[PDB]
Amino acid sequence: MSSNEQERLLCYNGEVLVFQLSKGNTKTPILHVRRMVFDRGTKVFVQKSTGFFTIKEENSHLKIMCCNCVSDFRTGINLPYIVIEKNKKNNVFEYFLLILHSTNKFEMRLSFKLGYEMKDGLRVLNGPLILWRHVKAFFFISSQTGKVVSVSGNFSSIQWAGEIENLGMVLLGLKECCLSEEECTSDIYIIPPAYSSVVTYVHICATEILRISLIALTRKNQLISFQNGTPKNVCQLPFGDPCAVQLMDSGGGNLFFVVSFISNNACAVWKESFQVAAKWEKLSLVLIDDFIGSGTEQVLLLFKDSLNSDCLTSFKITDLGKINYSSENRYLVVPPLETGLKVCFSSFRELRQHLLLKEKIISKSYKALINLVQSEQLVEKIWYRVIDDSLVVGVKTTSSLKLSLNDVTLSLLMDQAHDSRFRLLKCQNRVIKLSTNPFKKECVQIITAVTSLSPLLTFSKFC
Amino acid sequence: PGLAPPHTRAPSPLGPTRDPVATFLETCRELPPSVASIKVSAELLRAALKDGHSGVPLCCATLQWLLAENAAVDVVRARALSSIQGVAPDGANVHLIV
Amino acid sequence: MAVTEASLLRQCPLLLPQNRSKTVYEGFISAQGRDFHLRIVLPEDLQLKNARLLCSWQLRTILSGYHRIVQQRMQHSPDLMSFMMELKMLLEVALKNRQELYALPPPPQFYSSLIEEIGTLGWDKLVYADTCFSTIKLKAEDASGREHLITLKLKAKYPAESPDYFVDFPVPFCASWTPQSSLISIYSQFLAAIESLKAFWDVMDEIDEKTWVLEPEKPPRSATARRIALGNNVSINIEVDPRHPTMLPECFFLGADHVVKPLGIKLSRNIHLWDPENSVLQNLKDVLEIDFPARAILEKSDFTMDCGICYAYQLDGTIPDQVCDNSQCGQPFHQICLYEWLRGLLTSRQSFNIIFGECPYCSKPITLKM
Amino acid sequence: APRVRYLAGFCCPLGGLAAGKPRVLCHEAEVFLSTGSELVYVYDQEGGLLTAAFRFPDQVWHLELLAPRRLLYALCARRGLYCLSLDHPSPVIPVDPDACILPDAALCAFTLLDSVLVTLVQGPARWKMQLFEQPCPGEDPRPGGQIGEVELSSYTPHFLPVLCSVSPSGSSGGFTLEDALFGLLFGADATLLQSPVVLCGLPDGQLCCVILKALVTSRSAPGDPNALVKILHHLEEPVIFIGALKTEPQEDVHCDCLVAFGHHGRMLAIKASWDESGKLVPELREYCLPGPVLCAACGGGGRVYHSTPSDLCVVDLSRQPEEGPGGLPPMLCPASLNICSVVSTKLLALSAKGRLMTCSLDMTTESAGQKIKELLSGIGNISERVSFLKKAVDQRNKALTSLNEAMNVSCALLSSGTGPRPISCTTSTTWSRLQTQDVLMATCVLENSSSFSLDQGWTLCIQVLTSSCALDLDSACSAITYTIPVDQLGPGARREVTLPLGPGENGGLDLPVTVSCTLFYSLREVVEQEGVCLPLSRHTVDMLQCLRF
Ligand SMILES: [Zn+2]
Ligand SMILES: [Zn+2]
């Protein structure tokens, strides 16, 4: 929430911060930090420490704006940020970025001082870096510089933001376009512009060279993978108006996308199998961190403030496996049950190894198949052209291959994954010899196939 | 094909489950047997079939007359069959009785 | 099929000939719904007399204590097909033998339903469960207030098949098991057997109280025999018919030929005066025309000072002389019996005229000097 | 109570940090830390608040410490080796180039023995070991004169290489072995001289040791690598972590065992046997752990605390000598690369996300029911997933079965058993009529005689080849190919396909015409360039099939 007596939550370092603004009376409202942690004995959150920051000017409309961890560029340490608005009723809004230390003490970095209020896609970024928009006007204020700046480019959306390898700071707003945040403007191997109409939130996960492997989620309640913009492994999401994804780990490989919806409801989906593993409702909030101290991520679910005028009553902490906590002797079954739990887990973690082993054998045996039936590249390469209702595929040869001694052809072979039926496929073959700059000397022999198209475009597509 | 002279393994055609345009449409964007019968006078059928080809009077001769213009009538003339299961052009099956 | 072209596909679906000359096969062999890694290199010909067969560590730990079997099967067996048959069956056998380690129950039925049914009973009833959940053993009470126990061994599918019910009391317990029946069904059958056999128990409880039961010591519930001591250095053993307990037993007396005669004669004469409306005590007292001693010796009840192999005193002059160097056994033997016995065992070794080897009853070091 | 705590985390990149590089060291309650970046951090272990924060230039690759002296060495990458007195009168500190010593600049890697310093420096093809004096008195912290140099002649170049200090018994930030072993590995020289020995793991995965006593040279006296440096065991992959363990524990431990790690996880451990020839012989194991191994420490009693990108896992070598396998348990922590192990086990690490954490390993009336509830919800949570994995296993199996049938037919096909049993293709010459003109048609009949069902993934490719002799002038149509799915064919079973070959344009049929039939297997459909085509028959149509009376 965002008000003078209203709070916001966050996760820091396997614990939970509560920033609450509180009218103190003498003076103006104070920011109070609680830094909480999970007891596991008493199965509650116990206040470990507090903190205060006294604000000076006797103007109403103080407001928490967003909150997360960030990493200061000076030290390189993950730190809570927080953003305060100050509004005087002057049509002037200050926009403090204040940072908190190990010591539960505060530290100004930006005053920043606009006349007009900030709204939409506020997203704080590494070198504690505020970035916003109004009417298709993107602005940012680095902590380094200390100046308002404008983004030169003209975009609709700023869907993702963050630092990458070699580049330093970047935005994806239009799925071609691929900025910096100093020298404004590879946009080569991103997702298709087909999706660009439906994508509302991206989340990268990894970057190689440029090749990004990356997720979506759409207005259609879809969820989707991409590896070099090859849309693999879609789902369907139960709920409507998806906001965002985080990632969660659960141990070995057990990686879930903890999707939140504007409808105050949320999923987990289980990577390995793009499948809704669980769905919950009303979820005032969600956080991904180790609140136990096991050594693997969990999720915290918060339920509504109808229950109490108090925050972390009505929680539900969970791995989504072995761990689950919430708010006539019987015992002799316990050691058996724990022992089942751990032996079900042994079965999981074995099979996963089992499954990899099967994959491996299959591959091994094809390659065996290929040396079974059987070095020099006898072909240059493949290329293909669309004429009218004619498919023309071709190939450049090499000097090795002697068309004097060798009758050759070329077929086309359709994927039955697409073609549920037997349509027959006919292809006409031409041999084309051209002399290259005749006025030894290079001849170019090219071989090329021809067929119809409309029969193949039955599934909007074919391979 | 089931009745046919050769009794050889001919593959089932199964006329396409969808139109190309229809499959195209669905991709871009994401029960009893029907019966008819008639009755007709045996006197009518006798008088119309006399010029009497041969054979058992009615039902068989009726079917022979009905399919005199289909190629697969001489084989039914031989085996004197008053009920058969043909297919169609569109791959639907039809049993027709007399 | 006949030929090992298609029969081998059918009977080993997951063994893939890697090489064209079908010499290297690799992948999976099935056994008890579980697939095992195996790479079986032949020579350039199809002779298992000499072959390589390598295993995963999973497989070798499971075929511990048959290594020789498999090595011999390789050299003796004609074909691969038959060899795989023998291997498959052998794995089958090895896992059902080591059934302790290998369970994957289907939990959503099992561990949930078991808890529901145990809730349906009420939480005094269970006494024990193994951690593998395999064993349970329960209690039920008589109207008398006697505790009676039952072992059940549960399978992968409890509700599908019968749970094996293993129980004390002396006549066979029989259980109408349906898949629709549950723990409370077999529990009801068990309370039915309790209420039925009460008379037999009442009789044996009366005996253990009033008399010097000698041979079974804190007797179990399966016991139909009671070696009663009466006077001194003479005993009577009595075995009872369970369904008509009150009726006469096969009775007889052990001890001195001069002491035993009069009682036997008197039994002969006074047996028509047995009546099944009184108790066994109230009938024995009027038939044998005596009262019994109520533990004439309770502490030194008996120590069978007899061989503990042939269970007799006086074997061809020899007496129970050789004992155990143990407080908990103390069991005498004969030289002859204990030599004859230890001469068999793998553990015992023979010094000059000395044999060290394990006491039969307690398996502790015992020494015999001939 | 909580077996793990949070200290701090950091600026991470995406995913998190790479390996080889970042380093953490624990002194007493003093703690040392790089993130493989331009920053070196020191944390008071009581309250995980910072003491001291050192900006270098250029990505710190390594830290070591000499505790007596109260000194922390760092290697900056393109610069040389700095030195820092730990007292050292925002909490950020930039270094002064005051502190730089041997700006050798191409030095990658470096250790420390007592008051000796060893570096292993980059050049052209030959990397070289250099070896300096390090002044024992409390002075201006100097190099002195370089005693020694070699060139690691066998080495001809993301991954650093690595150096280990290994002392023999009696004689330090390193690893004291026992005499049995030391004598076994290094020889009588190193034994007699009680010489400490320096073990180099390099990116090739050659794993080399040099005796320090035999490494003194001069400009008259040039260190001969062939003979002076030596080569234990070639892990075929790069090296990550060398170490040494107390097996059989029954601060200066007389360690018994030697541990290497490859990157992909061919772990390599060594011990003495003294067996079977009445002779000391070396005990070699290459295990294969998981994965990529990303970093590795050693703890109390033969326990190697490692990481994969999956999880933080362990092997025990405390138990013929050593063991058959390392089958290895997590403690269910993520990929921490940069792991360290103190012994008192209480270990320290850098979570691949960005984090410093400190892993310190080791009835009720209707709160027992909440236990039962929780446990069953858990087994419920998991059974789900076990079921998925089951069905997946199903799919893989069905693939192998189909695969198997394919390979069996293929082998049958490639054999010359003197009848084409498994599958046949007969082709045959028809006249028909169209419109006006009599046409020449080829009925091509595929028959399955054998048991084997040619299922999905399979396809006939037909090719209709003209007259031969490629001419002066190249025609319009060299050939036609038709390609067809064969779906679920079955045994006894049969396709018939009709082709025209006959005069389409210009009343032109040239003979002989051959029609060739072939089969492909498709790997992908059922699930560097990859499939197989297989030849069936190849029928020549000649005039005598095309004459009509
Ligand atoms: Zn005896
Ligand atoms: Zn004994």
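Header says: electron microscopy, 4.2 Å.
Positions of Cβ are set from backbone N, Cα and C atoms, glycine also.
Database features, via Swiss-Prot:
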type: MUTAGEN; residues: C:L149 to A; note: No effect on interaction with FANCI and FANCD2; when associated with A-166
type: MUTAGEN; residues: C:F166 to A; note: Does not affect interaction with FANCI and FANCD2; when associated with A-149
type: MUTAGEN; residues: C:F252 to A; note: Impairs interaction with FANCI and FANCD2; when associated with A-248, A-254 and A-265
type: MUTAGEN; residues: C:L254 to A; note: Impairs interaction with FANCI and FANCD2; when associated with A-248, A-252 and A-265
type: MUTAGEN; residues: C:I265 to A; note: Impairs interaction with FANCI and FANCD2; when associated with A-248, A-252 and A-254
type: BINDING; residues: C:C307, C:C310, C:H334, C:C337; note: Zn(2+) 1 binding site
type: MUTAGEN; residues: C:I309 to A; note: Loss of interaction with UBE2T
type: MUTAGEN; residues: C:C310 to A; note: Abolishes ubiquitin ligase activity
type: MUTAGEN; residues: C:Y311 to A; note: Loss of interaction with UBE2T
type: BINDING; residues: C:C324, C:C329, C:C359, C:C362; note: Zn(2+) 2 binding site
type: MUTAGEN; residues: C:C359 to A; note: Abolishes ubiquitin ligase activity
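Filtering C:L149, C:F166, C:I265, C:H334 by Cβ distance to ligand 1 (under 6 A) retains the following recorded positions: C:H334. Relative to C:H334 (Zn(2+) 1 binding site), the recorded positions C:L149, C:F252, C:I265, C:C362 all have Cα atoms farther than 10 Å away. Taking C:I309, C:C324, C:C329, C:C359 as the candidate recorded positions, the subset whose CB lies under 6 angstroms from any atom of ligand 2 consists of C:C324, C:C329, C:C359.
Other residues of the chain with a Cβ within 8 Å of the Cβ centroid of C:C307, C:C310, C:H334, C:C337, the Zn(2+) 1 site, are C:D306, C:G308, C:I309, C:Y311, C:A312, C:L315, C:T318, C:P320, C:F333, C:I336, C:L338. Within 10 Å of C:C337 (Zn(2+) 1 binding site), counting C-alpha to C-alpha distances, fall none of the recorded positions C:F166, C:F252, C:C329. Cβ crowding, taken as the number of other Cβ atoms within 10 Å, peaks at C:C324 among the recorded positions C:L254, C:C324. The candidate set comprises the recorded positions C:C307, C:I309, C:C310, C:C329, C:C362. Of these, C:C307 has the most other Cβ atoms within 10 Å.
Within 10 Å of the C-beta of C:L149 (mutagenesis position) we count 15 further C-beta atoms, all protein chains included. Every protein chain considered, the tally of other Cβ atoms within 10 Å of the Cβ of C:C337 (Zn(2+) 1 binding site) stands at 21.
In sequence order, C:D325, C:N326, C:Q328, C:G330, C:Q331, C:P360, C:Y361, C:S363, C:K364, C:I366 are the same-chain residues whose CB sits within 8 A of the CB centroid of C:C324, C:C329, C:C359, C:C362, the residues recorded for Zn(2+) 2 being left out.
Counted over every protein chain shown, other Cβ atoms within 10 Å are most numerous around C:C359 among the mutagenesis positions C:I265, C:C359.
Cα distances from C:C362 (Zn(2+) 2 binding site) to the mutagenesis positions C:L149, C:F252, C:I265 are smallest for C:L149. Sequence-distant neighbours of C:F252 (mutagenesis position): residues of the same chain at least 6 apart with a C-beta under 8 Å from its C-beta are C:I236, C:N237.
Mapped onto three states, the DSSP output places C:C359 (mutagenesis position) in coil.
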